[PDB]
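A.B. asks: Structure incoming, see below.
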Amino acid sequence: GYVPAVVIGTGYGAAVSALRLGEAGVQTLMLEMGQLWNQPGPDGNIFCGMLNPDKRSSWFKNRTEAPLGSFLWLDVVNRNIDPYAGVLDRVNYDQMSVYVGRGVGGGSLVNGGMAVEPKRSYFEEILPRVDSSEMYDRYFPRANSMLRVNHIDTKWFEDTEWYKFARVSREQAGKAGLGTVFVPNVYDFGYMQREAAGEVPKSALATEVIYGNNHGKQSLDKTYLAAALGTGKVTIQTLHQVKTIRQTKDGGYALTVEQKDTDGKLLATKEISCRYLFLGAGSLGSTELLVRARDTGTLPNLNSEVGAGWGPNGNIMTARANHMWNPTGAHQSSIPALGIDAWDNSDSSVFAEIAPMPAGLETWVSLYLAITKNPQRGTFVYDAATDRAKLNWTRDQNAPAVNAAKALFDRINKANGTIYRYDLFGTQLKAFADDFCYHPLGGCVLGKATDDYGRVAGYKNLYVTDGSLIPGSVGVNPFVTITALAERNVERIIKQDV
Ligand SMILES: Cc1cc2nc3c(=O)[nH]c(=O)nc-3n(C[C@H](O)[C@H](O)[C@H](O)COP(=O)(O)OP(=O)(O)OC[C@H]3O[C@@H](n4c[nH+]c5c(N)ncnc54)[C@H](O)[C@@H]3O)c2cc1C
(Lines of atoms letter the chains of each structure in order from A and count residues from 1; the text may use other names and numbers.)
(Lines give C-alpha, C1' and ligand atoms only; values in the text may rest on other atoms or scores of the structure.)
Protein backbone atom coordinates (compact mmCIF):
# COMPACT_ATOMS: atom_id res chain seq x y z
CA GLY A 1 0.00 0.00 0.00
CA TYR A 2 0.81 3.68 -0.53
CA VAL A 3 0.23 6.59 1.88
CA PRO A 4 1.23 10.18 1.02
CA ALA A 5 3.42 10.66 4.11
CA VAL A 6 4.95 8.09 6.41
CA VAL A 7 6.46 8.95 9.76
CA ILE A 8 8.71 6.34 11.38
CA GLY A 9 8.33 6.35 15.15
CA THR A 10 6.09 8.28 17.52
CA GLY A 11 8.47 10.27 19.73
CA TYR A 12 8.90 14.06 19.83
CA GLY A 13 10.16 14.69 16.30
CA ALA A 14 7.64 12.28 14.83
CA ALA A 15 4.67 13.59 16.82
CA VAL A 16 5.27 17.23 15.89
CA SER A 17 5.74 16.29 12.25
CA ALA A 18 2.56 14.20 12.06
CA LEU A 19 0.42 16.86 13.72
CA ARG A 20 1.49 19.55 11.29
CA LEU A 21 1.20 17.21 8.26
CA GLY A 22 -2.32 16.29 9.28
CA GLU A 23 -3.29 19.92 9.81
CA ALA A 24 -1.95 20.61 6.28
CA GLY A 25 -4.29 17.90 4.94
CA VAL A 26 -1.58 15.33 4.20
CA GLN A 27 -2.73 11.79 4.91
CA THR A 28 -0.03 10.38 7.18
CA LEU A 29 0.77 6.91 8.57
CA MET A 30 2.94 6.61 11.66
CA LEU A 31 4.73 3.29 12.17
CA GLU A 32 5.68 2.50 15.77
CA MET A 33 7.60 -0.64 16.74
CA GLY A 34 6.30 -0.61 20.32
CA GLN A 35 2.83 -0.79 21.78
CA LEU A 36 -0.03 1.64 22.27
CA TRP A 37 0.02 1.73 26.09
CA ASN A 38 -3.67 1.64 26.97
CA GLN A 39 -4.49 -1.86 28.28
CA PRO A 40 -4.80 -2.40 32.02
CA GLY A 41 -2.43 -5.11 33.07
CA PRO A 42 -2.52 -7.81 35.77
CA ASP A 43 -2.38 -5.20 38.61
CA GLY A 44 -5.11 -3.15 36.91
CA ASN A 45 -2.61 -0.50 35.83
CA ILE A 46 -1.15 0.15 32.35
CA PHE A 47 2.43 0.54 33.58
CA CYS A 48 4.47 -1.21 36.30
CA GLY A 49 6.03 0.93 39.06
CA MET A 50 9.68 0.93 40.03
CA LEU A 51 9.00 -1.18 43.15
CA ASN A 52 6.98 -3.80 41.20
CA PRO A 53 8.72 -4.26 37.83
CA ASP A 54 7.40 -7.00 35.55
CA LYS A 55 7.65 -7.77 31.83
CA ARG A 56 6.01 -4.40 31.03
CA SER A 57 9.16 -2.70 32.34
CA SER A 58 11.51 -4.03 29.68
CA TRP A 59 11.89 -4.33 25.91
CA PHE A 60 12.76 -8.01 25.31
CA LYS A 61 14.85 -8.78 28.37
CA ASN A 62 14.73 -11.89 30.53
CA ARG A 63 15.14 -10.15 33.90
CA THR A 64 14.07 -6.77 35.29
CA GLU A 65 16.75 -4.27 36.27
CA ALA A 66 16.94 -1.66 39.02
CA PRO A 67 16.85 2.04 38.12
CA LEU A 68 20.41 3.34 37.83
CA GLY A 69 21.57 4.50 41.24
CA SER A 70 19.18 2.22 43.13
CA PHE A 71 20.50 -1.35 42.73
CA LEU A 72 21.44 -1.50 46.43
CA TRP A 73 17.77 -1.10 47.43
CA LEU A 74 15.77 -2.26 44.39
CA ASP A 75 17.60 -5.42 43.32
CA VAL A 76 15.44 -7.18 45.92
CA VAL A 77 12.37 -6.55 43.75
CA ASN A 78 13.96 -7.81 40.49
CA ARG A 79 12.54 -10.92 38.88
CA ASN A 80 12.91 -13.08 35.83
CA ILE A 81 10.46 -12.12 33.11
CA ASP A 82 9.40 -13.28 29.68
CA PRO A 83 10.88 -11.27 26.80
CA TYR A 84 8.04 -8.92 25.92
CA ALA A 85 7.35 -5.63 24.12
CA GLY A 86 7.79 -3.58 27.33
CA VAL A 87 8.27 0.13 27.58
CA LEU A 88 11.95 0.78 28.43
CA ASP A 89 14.76 -0.51 26.22
CA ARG A 90 18.35 -0.62 27.50
CA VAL A 91 20.31 -0.77 24.24
CA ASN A 92 23.79 -2.15 24.86
CA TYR A 93 26.76 -1.14 22.74
CA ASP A 94 30.31 -2.15 23.47
CA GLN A 95 31.04 0.59 26.04
CA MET A 96 27.76 2.48 26.32
CA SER A 97 24.19 1.56 27.29
CA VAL A 98 21.52 3.87 25.88
CA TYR A 99 18.03 3.86 27.40
CA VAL A 100 15.09 4.61 25.11
CA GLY A 101 11.31 4.38 25.21
CA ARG A 102 9.37 1.88 23.09
CA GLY A 103 5.72 2.65 22.43
CA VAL A 104 3.29 5.22 21.10
CA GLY A 105 4.94 8.38 22.42
CA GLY A 106 8.52 7.11 22.50
CA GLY A 107 10.67 8.45 25.29
CA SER A 108 7.84 10.68 26.48
CA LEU A 109 6.43 7.53 28.10
CA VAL A 110 9.49 6.86 30.31
CA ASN A 111 11.17 10.23 30.80
CA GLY A 112 11.10 12.51 33.83
CA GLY A 113 9.05 15.16 32.09
CA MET A 114 11.71 17.88 32.53
CA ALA A 115 10.92 20.56 29.93
CA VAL A 116 13.85 22.93 29.65
CA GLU A 117 14.98 25.43 26.98
CA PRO A 118 18.73 25.50 26.30
CA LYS A 119 20.69 28.65 27.06
CA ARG A 120 20.42 30.82 23.95
CA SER A 121 24.13 31.49 23.78
CA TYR A 122 24.79 27.74 23.87
CA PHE A 123 22.16 27.09 21.18
CA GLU A 124 23.94 29.68 19.04
CA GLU A 125 27.26 27.92 19.63
CA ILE A 126 26.04 24.40 18.74
CA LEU A 127 23.82 25.37 15.75
CA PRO A 128 25.29 28.55 14.26
CA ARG A 129 23.44 28.11 10.94
CA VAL A 130 19.98 28.23 12.60
CA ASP A 131 18.15 31.49 13.20
CA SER A 132 18.07 31.73 16.94
CA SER A 133 15.54 34.57 17.00
CA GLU A 134 12.75 32.50 15.44
CA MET A 135 13.60 29.63 17.77
CA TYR A 136 13.34 31.74 20.93
CA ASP A 137 10.55 34.05 19.75
CA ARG A 138 8.31 31.50 18.07
CA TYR A 139 9.19 27.79 18.12
CA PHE A 140 10.26 27.32 21.76
CA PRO A 141 7.06 29.01 23.05
CA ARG A 142 4.96 26.97 20.62
CA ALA A 143 6.57 23.74 21.88
CA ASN A 144 6.13 24.64 25.55
CA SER A 145 2.45 25.37 25.08
CA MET A 146 1.64 22.27 23.00
CA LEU A 147 3.67 20.00 25.32
CA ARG A 148 1.60 21.27 28.28
CA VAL A 149 4.60 22.50 30.22
CA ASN A 150 3.70 23.74 33.71
CA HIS A 151 5.42 24.94 36.85
CA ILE A 152 5.44 23.64 40.43
CA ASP A 153 3.81 25.71 43.17
CA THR A 154 6.70 27.02 45.19
CA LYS A 155 4.87 27.06 48.53
CA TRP A 156 3.83 23.44 48.08
CA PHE A 157 7.34 22.52 47.02
CA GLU A 158 8.81 24.17 50.13
CA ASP A 159 6.41 22.44 52.51
CA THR A 160 5.95 18.92 51.14
CA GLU A 161 7.73 15.82 52.35
CA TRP A 162 7.88 14.63 48.75
CA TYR A 163 10.55 17.22 47.86
CA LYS A 164 12.70 17.10 50.99
CA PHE A 165 15.37 15.42 48.87
CA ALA A 166 15.50 18.46 46.60
CA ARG A 167 15.65 20.98 49.43
CA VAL A 168 18.57 19.07 51.02
CA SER A 169 20.64 19.32 47.88
CA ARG A 170 19.70 22.96 47.42
CA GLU A 171 21.03 23.72 50.93
CA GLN A 172 24.19 21.74 50.36
CA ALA A 173 24.84 23.35 46.99
CA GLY A 174 24.25 26.76 48.51
CA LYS A 175 27.09 26.26 51.01
CA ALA A 176 29.38 25.95 47.97
CA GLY A 177 28.08 29.14 46.38
CA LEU A 178 26.12 27.16 43.74
CA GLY A 179 22.58 27.91 42.65
CA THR A 180 19.53 25.88 41.79
CA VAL A 181 16.67 26.46 39.45
CA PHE A 182 13.13 25.16 39.24
CA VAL A 183 12.68 22.92 36.20
CA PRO A 184 9.34 23.09 34.33
CA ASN A 185 7.66 19.77 33.54
CA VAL A 186 4.90 18.07 31.57
CA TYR A 187 3.77 16.22 34.69
CA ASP A 188 0.71 18.11 35.99
CA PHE A 189 1.93 19.63 39.24
CA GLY A 190 -1.64 20.44 40.32
CA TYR A 191 -2.42 16.73 40.04
CA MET A 192 0.75 15.98 42.02
CA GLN A 193 -0.41 18.24 44.87
CA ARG A 194 -3.69 16.35 44.91
CA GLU A 195 -1.79 13.03 45.03
CA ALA A 196 0.00 14.23 48.19
CA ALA A 197 -3.40 15.17 49.67
CA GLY A 198 -4.76 11.66 49.08
CA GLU A 199 -7.32 12.99 46.60
CA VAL A 200 -6.35 11.24 43.34
CA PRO A 201 -4.50 8.03 42.40
CA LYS A 202 -0.77 8.40 42.93
CA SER A 203 1.81 8.02 40.21
CA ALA A 204 4.79 10.33 40.76
CA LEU A 205 4.15 9.85 44.50
CA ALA A 206 3.92 6.06 44.11
CA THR A 207 7.39 5.40 42.68
CA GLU A 208 6.43 5.53 39.01
CA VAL A 209 8.32 7.23 36.16
CA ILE A 210 10.86 5.17 34.19
CA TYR A 211 8.43 2.38 33.24
CA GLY A 212 5.64 4.88 32.61
CA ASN A 213 3.28 6.94 34.76
CA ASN A 214 -0.25 5.68 35.20
CA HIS A 215 -1.41 9.24 36.01
CA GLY A 216 -0.25 12.84 35.84
CA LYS A 217 2.42 12.82 33.12
CA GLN A 218 1.37 14.43 29.85
CA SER A 219 3.24 12.15 27.50
CA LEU A 220 2.95 12.73 23.75
CA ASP A 221 0.01 10.30 23.36
CA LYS A 222 -2.03 12.87 25.33
CA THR A 223 -0.62 15.99 23.66
CA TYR A 224 0.74 16.06 20.10
CA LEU A 225 -0.33 12.58 19.05
CA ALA A 226 -3.90 13.00 20.34
CA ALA A 227 -4.10 16.23 18.35
CA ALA A 228 -2.60 14.55 15.27
CA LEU A 229 -5.23 11.80 15.42
CA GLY A 230 -7.87 14.54 15.89
CA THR A 231 -7.03 16.01 12.46
CA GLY A 232 -8.64 13.02 10.76
CA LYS A 233 -5.53 12.68 8.55
CA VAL A 234 -3.21 10.62 10.77
CA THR A 235 -3.22 6.94 11.74
CA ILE A 236 -0.79 4.98 13.89
CA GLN A 237 0.13 1.32 13.39
CA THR A 238 1.84 -0.30 16.37
CA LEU A 239 4.18 -3.26 16.71
CA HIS A 240 5.34 -2.25 13.18
CA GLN A 241 9.10 -1.88 12.85
CA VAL A 242 10.63 -0.38 9.69
CA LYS A 243 13.64 -2.43 8.62
CA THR A 244 14.72 -1.02 5.25
CA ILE A 245 14.22 2.12 3.17
CA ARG A 246 14.75 2.45 -0.62
CA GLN A 247 13.98 5.08 -3.26
CA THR A 248 11.53 4.08 -5.90
CA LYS A 249 12.31 4.70 -9.55
CA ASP A 250 9.98 7.72 -9.59
CA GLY A 251 11.50 9.35 -6.52
CA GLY A 252 9.20 8.08 -3.75
CA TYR A 253 10.18 5.79 -0.87
CA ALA A 254 9.39 2.16 -0.10
CA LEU A 255 9.78 0.48 3.27
CA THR A 256 9.93 -3.09 4.48
CA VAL A 257 7.92 -3.23 7.70
CA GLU A 258 7.71 -6.13 10.15
CA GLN A 259 4.58 -6.63 12.22
CA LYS A 260 5.13 -8.56 15.44
CA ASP A 261 3.04 -9.57 18.42
CA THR A 262 3.95 -8.55 21.98
CA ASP A 263 6.00 -11.77 22.37
CA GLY A 264 8.14 -10.75 19.45
CA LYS A 265 6.78 -13.28 16.99
CA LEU A 266 6.83 -12.17 13.36
CA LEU A 267 3.27 -11.99 12.05
CA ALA A 268 3.86 -10.41 8.63
CA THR A 269 6.23 -8.38 6.54
CA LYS A 270 4.73 -5.62 4.45
CA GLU A 271 5.85 -3.16 1.87
CA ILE A 272 4.66 0.43 2.52
CA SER A 273 5.40 3.28 0.12
CA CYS A 274 5.01 7.03 0.24
CA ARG A 275 5.81 10.38 -1.32
CA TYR A 276 7.23 12.03 1.79
CA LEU A 277 9.21 10.03 4.37
CA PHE A 278 9.92 11.41 7.87
CA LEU A 279 12.29 9.61 10.26
CA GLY A 280 11.41 10.00 13.94
CA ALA A 281 12.95 6.76 15.18
CA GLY A 282 15.30 8.58 17.59
CA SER A 283 19.02 9.19 17.67
CA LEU A 284 19.59 5.44 17.62
CA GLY A 285 16.75 4.31 15.35
CA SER A 286 16.88 6.95 12.62
CA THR A 287 20.66 6.75 12.41
CA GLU A 288 20.60 2.95 12.18
CA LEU A 289 18.03 3.05 9.34
CA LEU A 290 20.14 5.46 7.31
CA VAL A 291 23.51 3.83 7.97
CA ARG A 292 21.93 0.49 6.97
CA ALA A 293 20.42 2.03 3.81
CA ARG A 294 23.73 3.59 2.76
CA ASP A 295 25.88 0.57 3.48
CA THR A 296 23.50 -2.06 1.99
CA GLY A 297 23.03 0.04 -1.15
CA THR A 298 19.33 0.98 -0.88
CA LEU A 299 20.06 4.73 -0.35
CA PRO A 300 23.48 4.86 -1.99
CA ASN A 301 23.62 8.64 -2.24
CA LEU A 302 23.67 9.23 1.51
CA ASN A 303 26.76 11.12 2.68
CA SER A 304 29.59 10.23 4.99
CA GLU A 305 28.15 12.29 7.86
CA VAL A 306 25.32 9.78 8.27
CA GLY A 307 26.30 7.92 11.46
CA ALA A 308 28.63 10.62 12.79
CA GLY A 309 28.54 13.14 15.55
CA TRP A 310 26.85 11.18 18.34
CA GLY A 311 27.15 12.18 21.98
CA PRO A 312 25.38 11.29 25.22
CA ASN A 313 24.51 14.91 26.14
CA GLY A 314 27.43 14.69 28.56
CA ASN A 315 25.35 12.44 30.84
CA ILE A 316 27.07 11.35 34.09
CA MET A 317 25.40 10.05 37.25
CA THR A 318 26.88 10.53 40.73
CA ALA A 319 25.80 10.53 44.33
CA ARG A 320 26.75 12.06 47.68
CA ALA A 321 26.32 10.66 51.17
CA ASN A 322 24.53 13.18 53.36
CA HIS A 323 25.22 13.88 57.00
CA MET A 324 22.94 11.98 59.29
CA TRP A 325 21.28 15.29 60.14
CA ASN A 326 20.27 15.78 56.49
CA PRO A 327 17.98 12.88 55.64
CA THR A 328 16.53 13.01 52.15
CA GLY A 329 13.26 11.29 53.05
CA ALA A 330 11.59 7.92 52.50
CA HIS A 331 8.95 9.68 50.32
CA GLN A 332 10.49 11.22 47.19
CA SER A 333 8.45 12.34 44.22
CA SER A 334 9.65 10.48 41.13
CA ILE A 335 9.55 13.71 39.08
CA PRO A 336 12.56 16.05 39.64
CA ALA A 337 11.75 19.67 40.38
CA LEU A 338 15.17 21.30 40.91
CA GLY A 339 18.51 21.40 39.17
CA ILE A 340 21.90 22.92 39.86
CA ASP A 341 22.73 25.32 37.03
CA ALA A 342 26.49 25.73 36.83
CA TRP A 343 26.49 25.98 33.03
CA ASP A 344 28.49 28.90 31.59
CA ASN A 345 29.29 27.34 28.19
CA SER A 346 32.84 26.56 29.23
CA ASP A 347 34.28 23.09 29.49
CA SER A 348 33.61 23.09 33.19
CA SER A 349 29.87 23.56 32.64
CA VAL A 350 27.44 21.37 34.54
CA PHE A 351 23.65 21.40 34.62
CA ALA A 352 22.57 18.74 37.17
CA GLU A 353 19.35 17.21 37.89
CA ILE A 354 18.65 16.63 41.57
CA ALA A 355 17.30 13.13 41.10
CA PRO A 356 14.86 11.39 43.40
CA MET A 357 15.44 7.92 44.60
CA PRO A 358 12.76 5.28 44.81
CA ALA A 359 13.85 3.13 47.79
CA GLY A 360 11.09 4.13 50.04
CA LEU A 361 13.29 4.15 53.12
CA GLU A 362 15.89 6.61 54.38
CA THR A 363 19.22 6.13 52.71
CA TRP A 364 20.79 9.59 53.14
CA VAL A 365 21.80 9.52 49.45
CA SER A 366 21.58 12.47 47.14
CA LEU A 367 21.61 11.41 43.46
CA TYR A 368 22.45 13.65 40.49
CA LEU A 369 22.28 13.35 36.70
CA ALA A 370 24.86 15.77 35.39
CA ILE A 371 24.74 17.24 31.88
CA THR A 372 28.22 18.37 30.77
CA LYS A 373 30.06 19.85 27.79
CA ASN A 374 32.40 17.15 26.43
CA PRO A 375 33.52 17.49 22.79
CA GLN A 376 34.04 13.74 22.27
CA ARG A 377 31.76 12.15 19.68
CA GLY A 378 31.05 8.62 18.53
CA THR A 379 30.08 7.11 15.21
CA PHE A 380 27.57 4.43 14.30
CA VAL A 381 29.46 1.92 12.07
CA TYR A 382 27.38 -0.58 10.05
CA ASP A 383 28.05 -4.22 10.70
CA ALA A 384 26.68 -6.06 7.69
CA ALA A 385 27.31 -9.40 9.37
CA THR A 386 24.71 -8.80 12.13
CA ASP A 387 22.77 -6.07 10.28
CA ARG A 388 23.28 -3.60 13.11
CA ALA A 389 24.73 -0.06 13.22
CA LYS A 390 27.17 -0.33 16.19
CA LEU A 391 28.07 2.80 18.16
CA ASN A 392 31.86 2.93 18.50
CA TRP A 393 32.02 5.08 21.65
CA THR A 394 34.61 4.20 24.28
CA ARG A 395 34.36 4.79 27.98
CA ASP A 396 37.51 6.89 28.01
CA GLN A 397 35.62 9.30 25.70
CA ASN A 398 33.54 10.24 28.78
CA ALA A 399 36.59 11.30 30.79
CA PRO A 400 35.99 15.02 30.13
CA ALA A 401 32.37 14.65 31.29
CA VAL A 402 33.45 12.82 34.46
CA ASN A 403 36.09 15.47 35.08
CA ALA A 404 33.55 18.33 34.84
CA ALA A 405 30.99 16.57 37.02
CA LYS A 406 33.63 15.65 39.57
CA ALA A 407 34.96 19.20 39.78
CA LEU A 408 31.49 20.55 40.53
CA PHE A 409 30.52 17.94 43.13
CA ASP A 410 33.98 18.12 44.72
CA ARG A 411 33.18 21.77 45.46
CA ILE A 412 29.95 20.69 47.15
CA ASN A 413 31.68 17.97 49.14
CA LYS A 414 34.46 20.36 50.23
CA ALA A 415 32.02 22.98 51.42
CA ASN A 416 29.97 20.40 53.42
CA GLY A 417 32.59 17.88 54.61
CA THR A 418 30.76 15.06 52.76
CA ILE A 419 31.98 12.27 50.54
CA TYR A 420 30.69 10.46 47.47
CA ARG A 421 28.98 7.14 47.47
CA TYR A 422 31.15 4.60 45.61
CA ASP A 423 28.88 1.54 45.73
CA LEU A 424 25.77 2.52 43.77
CA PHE A 425 26.86 1.39 40.29
CA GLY A 426 28.53 -2.01 40.96
CA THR A 427 30.82 -3.58 43.41
CA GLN A 428 34.00 -1.94 42.12
CA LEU A 429 34.52 1.54 43.73
CA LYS A 430 32.93 3.90 41.19
CA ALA A 431 31.47 7.27 42.12
CA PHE A 432 30.62 8.34 38.56
CA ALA A 433 28.48 6.27 36.17
CA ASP A 434 30.04 7.01 32.80
CA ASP A 435 28.64 4.34 30.43
CA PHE A 436 24.93 5.10 30.29
CA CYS A 437 22.90 7.63 28.37
CA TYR A 438 19.26 8.81 28.74
CA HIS A 439 19.72 11.67 26.24
CA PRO A 440 21.27 10.26 23.01
CA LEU A 441 21.95 13.10 20.57
CA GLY A 442 23.31 12.99 17.03
CA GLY A 443 24.04 10.49 14.30
CA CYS A 444 22.25 12.50 11.58
CA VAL A 445 23.36 15.96 12.51
CA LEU A 446 21.53 19.05 11.25
CA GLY A 447 23.62 20.68 8.53
CA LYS A 448 26.00 17.71 8.26
CA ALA A 449 23.91 14.68 7.28
CA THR A 450 20.97 16.94 6.41
CA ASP A 451 20.30 20.54 5.40
CA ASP A 452 19.34 23.08 8.08
CA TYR A 453 15.75 21.74 8.23
CA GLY A 454 16.52 18.00 8.41
CA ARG A 455 16.26 17.28 4.68
CA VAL A 456 18.58 14.30 4.18
CA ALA A 457 21.50 15.18 1.91
CA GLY A 458 21.40 13.40 -1.43
CA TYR A 459 17.60 12.91 -1.46
CA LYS A 460 14.38 14.84 -2.00
CA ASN A 461 11.28 14.37 0.22
CA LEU A 462 13.33 12.47 2.84
CA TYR A 463 13.51 14.02 6.29
CA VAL A 464 14.96 13.39 9.74
CA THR A 465 13.06 14.99 12.59
CA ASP A 466 14.42 13.87 15.93
CA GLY A 467 17.29 13.74 18.40
CA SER A 468 19.59 12.39 15.67
CA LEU A 469 19.69 16.00 14.36
CA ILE A 470 21.23 17.52 17.47
CA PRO A 471 25.05 17.83 17.61
CA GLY A 472 25.66 15.64 20.65
CA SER A 473 24.83 18.18 23.33
CA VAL A 474 22.26 20.79 24.30
CA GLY A 475 23.32 21.53 27.90
CA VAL A 476 19.85 20.74 29.34
CA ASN A 477 17.34 17.90 29.17
CA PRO A 478 16.69 17.67 25.42
CA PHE A 479 13.06 17.06 24.53
CA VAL A 480 11.96 20.73 24.40
CA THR A 481 14.77 21.41 21.91
CA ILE A 482 13.81 18.39 19.80
CA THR A 483 10.18 19.51 19.83
CA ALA A 484 10.92 23.16 18.94
CA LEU A 485 13.37 22.23 16.19
CA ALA A 486 10.76 19.83 14.78
CA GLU A 487 8.16 22.65 14.78
CA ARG A 488 10.59 24.84 12.82
CA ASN A 489 11.53 22.10 10.42
CA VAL A 490 8.17 20.63 9.51
CA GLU A 491 6.66 24.12 9.03
CA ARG A 492 9.37 24.98 6.48
CA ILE A 493 9.20 21.60 4.76
CA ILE A 494 5.44 21.80 4.34
CA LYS A 495 5.70 25.34 2.94
CA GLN A 496 8.56 24.65 0.48
CA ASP A 497 8.28 20.95 -0.38
CA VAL A 498 4.77 19.64 0.13
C1 LIG B 1 14.99 7.38 31.77
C2 LIG B 1 14.92 8.60 30.88
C3 LIG B 1 14.74 9.86 31.41
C4 LIG B 1 14.65 11.01 30.64
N5 LIG B 1 14.29 12.22 31.24
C6 LIG B 1 14.17 13.32 30.39
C7 LIG B 1 13.56 14.49 30.88
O8 LIG B 1 13.08 14.62 32.03
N9 LIG B 1 13.54 15.55 29.99
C10 LIG B 1 14.08 15.50 28.71
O11 LIG B 1 14.11 16.57 28.06
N12 LIG B 1 14.50 14.34 28.21
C13 LIG B 1 14.51 13.27 29.01
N14 LIG B 1 14.85 12.08 28.44
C15 LIG B 1 15.24 12.05 27.03
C16 LIG B 1 14.05 12.12 26.08
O17 LIG B 1 13.05 11.17 26.49
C18 LIG B 1 14.55 11.88 24.65
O19 LIG B 1 15.54 12.87 24.40
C20 LIG B 1 13.42 11.99 23.61
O21 LIG B 1 12.41 11.07 23.91
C22 LIG B 1 13.98 11.77 22.22
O23 LIG B 1 12.93 12.01 21.28
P24 LIG B 1 13.05 11.46 19.79
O25 LIG B 1 11.88 11.98 19.04
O26 LIG B 1 14.42 11.69 19.25
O27 LIG B 1 12.95 9.86 19.96
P28 LIG B 1 12.18 8.86 20.94
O29 LIG B 1 11.33 9.61 21.91
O30 LIG B 1 13.21 7.91 21.46
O31 LIG B 1 11.16 8.10 19.98
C32 LIG B 1 11.57 7.19 18.94
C33 LIG B 1 10.35 6.28 18.70
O34 LIG B 1 10.63 5.58 17.46
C35 LIG B 1 10.33 4.18 17.65
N36 LIG B 1 11.13 3.42 16.73
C37 LIG B 1 12.50 3.32 16.73
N38 LIG B 1 12.97 2.67 15.65
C39 LIG B 1 11.82 2.34 14.94
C40 LIG B 1 11.67 1.63 13.74
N41 LIG B 1 12.70 1.19 13.00
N42 LIG B 1 10.41 1.44 13.28
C43 LIG B 1 9.39 1.91 14.02
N44 LIG B 1 9.42 2.60 15.17
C45 LIG B 1 10.70 2.79 15.56
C46 LIG B 1 10.63 3.93 19.14
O47 LIG B 1 10.06 2.73 19.61
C48 LIG B 1 10.11 5.20 19.78
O49 LIG B 1 8.78 5.13 20.20
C50 LIG B 1 14.83 10.88 29.23
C51 LIG B 1 14.95 9.62 28.71
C52 LIG B 1 15.01 8.49 29.48
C53 LIG B 1 15.20 7.15 28.83
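By Swiss-Prot numbering, chain A shows 46-543, in order.
So this one's X-ray crystallography, 0.9 Å, going by the header.
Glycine residues also receive a Cβ, built from the backbone N, Cα and C atoms like all the rest.
So Swiss-Prot says this about it:
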type: BINDING; residues: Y57, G58, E77, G152, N156, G157, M159, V287, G512, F524; note: FAD binding site
type: MUTAGEN; residues: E398 to Q; note: Mutant does not catalyze isomerization (>10000-fold reduced), and oxidation activity is 30-fold lower than wild type
type: ACT_SITE; residues: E398; note: active site, proton acceptor
type: MUTAGEN; residues: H484 to K; note: Mutant is inactive in both oxidation (>100000-fold reduced) and isomerization assays (>10000-fold reduced)
type: MUTAGEN; residues: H484 to Q; note: Mutant activity is 120-fold lower than wild type for oxidation, and the same as wild type for isomerization
type: MUTAGEN; residues: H484 to N; note: Mutant activity is 4400-fold lower than wild type for oxidation, and is 30-fold lower than wild type for isomerization
type: MUTAGEN; residues: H484 to D or E; note: Mutants do not catalyze oxidation (>100000-fold reduced), but do catalyze isomerization, 10000 times slower than wild type
type: ACT_SITE; residues: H484; note: active site, proton acceptor
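If you look at the structure here, what lies around each of the features I listed?
C.D. replies: Within the same chain, residues at least six positions away from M159 (FAD binding site) with a Cβ under 8 Å of its Cβ are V228, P229, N230, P381, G384, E398, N522.
Cβ neighbours within 10 Å of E398 (mutagenesis position), excluding its own Cβ and spanning all shown chains: 24.
The DSSP secondary structure for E398 (mutagenesis position) is strand.
Reduced to three states, the DSSP call for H484 (mutagenesis position) is coil.
The Cβ of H484 (mutagenesis position) has 26 neighbouring Cβ atoms from other residues within 10 Å, across all protein chains displayed.
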A.B. asks: Take the C-alpha atoms of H484 (mutagenesis position) and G512 (FAD binding site) and report the distance between them in angstrom, rounded.
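C.D. replies: With the alpha carbons as reference points, the distance is 8 Å.
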A.B. asks: Write out the long-range same-chain contacts of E77 (FAD binding site), meaning residues 6 or more apart in sequence whose Cβ is under 8 Å from its Cβ.
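C.D. replies: Once residues fewer than 6 apart are set aside, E77 (FAD binding site) is near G54, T55, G148, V149, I281, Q282, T283, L284, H285.
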A.B. asks: Relative to ligand 1, which of the recorded positions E77, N156, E398, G512 have a Cβ found under 6 Å from one of its atoms?
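C.D. replies: Correct list: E77, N156, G512.
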A.B. asks: By a simple count of other Cβ atoms within 10 Å, which of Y57, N156, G512, the binding-site residues in the record, is least packed?
C.D. replies: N156
